[PDB]
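Notes follow once the structure below has been shown.
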Amino acid sequence: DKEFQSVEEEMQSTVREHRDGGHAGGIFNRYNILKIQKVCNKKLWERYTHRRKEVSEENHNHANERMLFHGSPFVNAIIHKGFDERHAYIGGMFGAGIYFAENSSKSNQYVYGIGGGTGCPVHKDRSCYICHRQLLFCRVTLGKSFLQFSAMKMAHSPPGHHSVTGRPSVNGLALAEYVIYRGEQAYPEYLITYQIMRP
Ligand SMILES: C[C@@]1(c2nc3cccc(C(N)=O)c3[nH]2)CCCN1
Ligand SMILES: [Zn+2]
């Protein structure tokens, strides 16, 4: 389908060269996309659309929805139970939120844990070209997004806002990131199974 070619194109075209020289996510310029599955979870979709309507009403009739990537070792729990802010902690750059990227390669750095953890379960390699990885391509409601450049450890969205946008700066994020503080503000629409490819 054209729908899945659109997802593959977003995955491939948003890859960037990372500052860590590939330490966290591995060394690659492209992926080998193995499978793209649309997630159809009615209960999660209804939780998402209900919140999206509330946010839209609080943001001049505009949800400010974006399709963004999410990398996590807990993708299977997310598809079944949804995103859950109770699993987020204050330590992150923008505090206790759920983080998303517009660059697939940035989310890929989080698939095996913080900073890529110890890499794949079988070879303990953050740059494994063999093991199949999974990323989510999500529908995210940003609403009135608070624009921020430096670390700001929050527990919740800033007053009057529905999310935080981390914007690139000098010392300094390299790439954007988007943070929500309510799990119902995102829907895990596509599950992408892939490998990073050796350059
Ligand atoms: C390190 C962490 C993180 N930062 C991100 C920025 C953009 C995307 C993601 C993602 N999961 O795809 C990120 N995850 C996890 C919790 C504290 N912040
Ligand atoms: Zn491996």
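All residue numbers given for chain A refer to Swiss-Prot; the residues shown span 962-1160 in order.
This entry, so its header tells us, was determined using X-ray crystallography, 1.9 Å.
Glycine is no exception: its Cβ is also placed from the backbone N, Cα and C atoms.
Swiss-Prot documents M1054 to V as a published mutagenesis change and attaches the note Loss of activity. According to Swiss-Prot, the Zn(2+) binding site annotation covers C1081, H1084, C1089, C1092, on the basis of similarity to another entry.
Counting in whole angstrom, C1092 (Zn(2+) binding site) lies 29 from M1054 (mutagenesis position) by their C-alpha atoms. Taking the mean position of the Cβ atoms of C1081, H1084, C1089, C1092 as the Zn(2+) site, the remaining residues of that chain whose Cβ falls within 8 Å of it are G1080, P1082, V1083, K1085, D1086, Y1090, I1091. Checking the recorded positions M1054, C1081, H1084 against ligand 2, the ones with a C-beta less than 6 Å from an atom of that molecule are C1081, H1084. Rounded to a whole number, the C-alpha distance linking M1054 (mutagenesis position) with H1084 (Zn(2+) binding site) is 30 angstrom. The Cβ of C1081 (Zn(2+) binding site) lies under 8 Å from the Cβ of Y1073, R1087, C1089, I1091, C1092, each on the same chain and at least six residues away in sequence. In the three-state DSSP scheme, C1089 (Zn(2+) binding site) is classed as coil.
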